[PDB]
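Trainee: Below you will find the structure I want to go over with you.
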Amino acid sequence: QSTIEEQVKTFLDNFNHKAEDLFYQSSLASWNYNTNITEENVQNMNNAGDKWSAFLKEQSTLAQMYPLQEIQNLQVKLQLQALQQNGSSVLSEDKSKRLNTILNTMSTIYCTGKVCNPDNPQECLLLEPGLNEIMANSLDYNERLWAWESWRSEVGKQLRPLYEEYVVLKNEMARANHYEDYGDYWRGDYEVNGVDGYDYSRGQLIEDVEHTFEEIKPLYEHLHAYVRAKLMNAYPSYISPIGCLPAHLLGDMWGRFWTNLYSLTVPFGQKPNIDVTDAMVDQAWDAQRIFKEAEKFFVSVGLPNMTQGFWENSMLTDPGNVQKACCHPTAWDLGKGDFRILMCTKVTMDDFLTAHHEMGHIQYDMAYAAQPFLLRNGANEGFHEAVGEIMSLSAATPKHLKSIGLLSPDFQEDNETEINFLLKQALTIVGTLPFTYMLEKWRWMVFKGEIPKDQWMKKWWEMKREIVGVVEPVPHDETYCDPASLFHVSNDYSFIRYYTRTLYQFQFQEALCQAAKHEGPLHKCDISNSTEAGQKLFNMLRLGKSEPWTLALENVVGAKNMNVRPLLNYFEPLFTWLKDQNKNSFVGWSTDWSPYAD
Amino acid sequence: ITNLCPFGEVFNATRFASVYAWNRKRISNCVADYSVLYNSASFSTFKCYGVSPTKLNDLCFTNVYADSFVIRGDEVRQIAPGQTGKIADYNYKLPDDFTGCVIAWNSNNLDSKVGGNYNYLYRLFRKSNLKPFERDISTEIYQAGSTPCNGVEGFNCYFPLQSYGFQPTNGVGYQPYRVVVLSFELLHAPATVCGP
Ligand SMILES: *[C@@H]1O[C@H](CO)[C@@H](O)[C@H](O)[C@H]1NC(C)=O
Ligand SMILES: [Zn+2]
């Protein structure tokens, strides 16, 4: 009996001391590559990557010998089952290298793709800052439309054949691992089994996502109605009062966040502005000040101040034309106590809150670092993207902004300030939900089947018109690939983490405000000085994967599933007001109206 | 009028010992100015057990062993009497009634280099705990089950020791700390070491 527990415990205590450096050496080659796209780095990255995967196959093979049914300690059953799963090794070596070329080419096309001026081919725009400044600030419909379609025609059209191959190979790999498809592979992070009474299943995730979204559509239809009703002032001949919105007039290149619509849709413009972008520029803040102010929030709730290696090794400012670095913000744990952020910041409220969010990934990465190697990962994908966004819910408040000097000390917390704040939050948090659900529904179907090759773009744009209420400026045919033109689609990440975190952030926020002994409306709770609220969180961050997400949630907020009630109870003071504003105008949209045909 | 001990030849030796096979120096027939070590600015740990650290320049002893080695800064909390974990259990054990001092400092500028150091080893499996002050410099393959191991690594058959891998950018809990453990002895006979 006990021999096949001690044999397994001995084996994992070989793996945890042998794996740890191969993973570090691999990670440190990827950091040197992403901080300058150069062939000398790509060689090292491929060499250290091969060493890691070639090792993993041997340890996986040794782990295969032990009976999965004999180990009884839960954490060793989890920690061993991660080695017994094959992963990519099910493909032939040529076919596996074929897939690794596809991923590296798609990644390089995204991170180096560009558009150029039609009169002046000497002048070319990268996405950051070039096209981002156009889509964030231009009020010329024609320039916005050009910037919007040129990225989709010039780079989205290149990725179509690669994304076809990626869909084919990843499905065959996932199916030889006994999942139904590669969508099912991704839904597998939410699965809990073996612990009875706390179980969860890869099918049920679809039920709970589609069941919670039904209870969010009413807030969205009212917010969409209000935004549409006001954009007609800015783009008068282009927008229907009863149609879906033109995609390029949303506050972003994809419409992932509506934040930059705020200046066009702010309710009470006569008060001091809640968007502190101008006040930060006026006081001449900078990259380091933004991350220093981010660090002050986490330490004032009693979590650790940053590792010195963070401040010395991180890339917090754009390196410029000297280096072709990636500029999509990322939080890196290399292993062996080494944590870094790569982020091309500039003075903005968006980058101030995003500095809180990516630093929130580092705090969770510092907390579970005591766990053994294969459990030293977040409790669920959604918790990892929620732990940062709990701090932005708190740090964005006019109450907090006055306390750090980005608002004047005479600022008044009146009943128009409360709606000027919630309308800002609703653009980010509710504007992103239908997009985030809809994009992943498309991928789940594309991997599963029920969307054939000659209907990829057909069903995508039908779903954007039907679910999200957004419409294309001019038709795209099946030579294009619009989804591939977004980082998370291009670079092989599950998107549903951004839906489930958007529910978990309010569940945790309510339960932290009670630890801070707060009373009054939830939407002016600052946890910022409560060490008690920080401890209520920290004692769940230190777990890693060691207890199932259902139980790790249930211990902190008293529910064993994602719940919509705290989201709605946050926005209710806005929702009542939007219902008042929309009483004289159409709520919802026709799917038949067209920017090209009408 | 004085004659100081060769502490320099330990506290600033070029190359330290791999913890599984730690170095030992005897000190005898000499005066040791411990107050200089106590008033050192570089030392991160100076915990003394059974003896008060300011007091050592008053004492006289028969013999003193200075044991030296290098380990991850996070494992320095296993160099104390009564501890457990893979340094204390299997590489270097102090007794439950130790009298002595443990001295340690960060050395990332010296014991760590780009690409990774990979010199310093530690023992990771053993068939029983060490007795205090024992050493086990051996490389016979540990057997985790009922199959005879035949002196070859494989299924259930693990090599007994593993390298550290210090690169310069690893965090504080994985940087190389040099450690020196002083283990004074009074042996119902003459003193040969004193404070001045
Ligand atoms: C609060 O705001 C509403 C409009 O949002 C306004 O009608 C009301 O008069 C305000 N409260 C007070 C005390 O004036
Ligand atoms: Zn993130």
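Residues displayed in chain A correspond, in order, to Swiss-Prot positions 18-615.
Using N, Cα and C of the backbone, Cβ positions are placed for all residues, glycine too.
Pulled the feature table from Swiss-Prot, pasting it below:
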ACT_SITE  A:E375  active site, proton acceptor
ACT_SITE  A:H505  active site, proton donor
BINDING   A:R273, A:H345, A:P346, A:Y515  substrate binding site
BINDING   A:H374, A:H378, A:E402  Zn(2+) binding site
MUTAGEN   A:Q24 to T  Increases slightly the interaction with RBD domain of SARS-CoV-2 spike protein
MUTAGEN   A:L29 to F  Increases slightly the interaction with RBD domain of SARS-CoV-2 spike protein
MUTAGEN   A:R273 to Q  Complete loss of enzyme activity. Does not affect amino acid transport activity of SLC6A19
MUTAGEN   A:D355 to A  Strongly inhibits interaction with SARS-CoV spike glycoprotein
MUTAGEN   A:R518 to G  Increases very slightly the interaction with RBD domain of SARS-CoV-2 spike protein
Trainee: If you take the centroid of the Cβ atoms of A:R273, A:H345, A:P346, A:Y515, the listed substrate site, which other residues of that chain have their Cβ within 8 Å of it?
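Mentor: Counting only non-site residues, the set is A:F504, A:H505.
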Trainee: In sequence order, which same-chain residues at least six apart have a C-beta under 8 angstroms from A:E402 (Zn(2+) binding site)?
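Mentor: Result: A:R514, A:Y515, A:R518.
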Trainee: Compare the Cα of the residue listed as 'active site, proton donor' against each of the recorded positions A:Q24, A:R273, A:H374 and report the nearest.
Mentor: A:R273
Trainee: Among the recorded positions A:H345, A:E402, A:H505, A:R518, which sit with their Cβ under 8 Å from a Cβ of chain B?
Mentor: none
Trainee: Starting from each candidate's C-beta and looking 10 angstroms out, tell me which of the recorded positions A:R273, A:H345, A:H374, A:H505, A:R518 has the most other C-beta atoms.
Mentor: A:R518
Trainee: Of the recorded positions A:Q24, A:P346, A:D355, A:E402, A:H505, A:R518, which ones put their CB under 6 Å from ligand 2?
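Mentor: Within range of ligand 2: A:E402.
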Trainee: A:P346 (substrate binding site) to A:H378 (Zn(2+) binding site): how many Å between their Cα atoms?
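Mentor: About 11 Å separate the Cα atoms of these two residues.
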Trainee: In which DSSP state, out of helix, strand and coil, do we find the residue listed as 'active site, proton acceptor'?
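Mentor: Note: the residue listed as 'active site, proton acceptor' is helical by DSSP.
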Trainee: Helix, strand or coil for A:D355 (mutagenesis position)? Use DSSP.
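Mentor: Looking at the DSSP assignment, A:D355 (mutagenesis position) belongs to a strand.
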Trainee: Out of the recorded positions A:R273, A:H345, A:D355, give me the one sitting nearest to A:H374 (Zn(2+) binding site) by CA distance.
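Mentor: That would be A:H345, nearest by Cα distance.
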Trainee: Suppose we draw a 10 Å sphere around the Cβ of A:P346 (substrate binding site). How many other Cβ atoms does it contain, all chains included?
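Mentor: That number is 16.
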Trainee: Pop the Cα-Cα gap between A:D355 (mutagenesis position) and A:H378 (Zn(2+) binding site) into the table, whole Å please.
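Mentor: The Cα atom of A:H378 (Zn(2+) binding site) is 13 Å away from the Cα atom of A:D355 (mutagenesis position).
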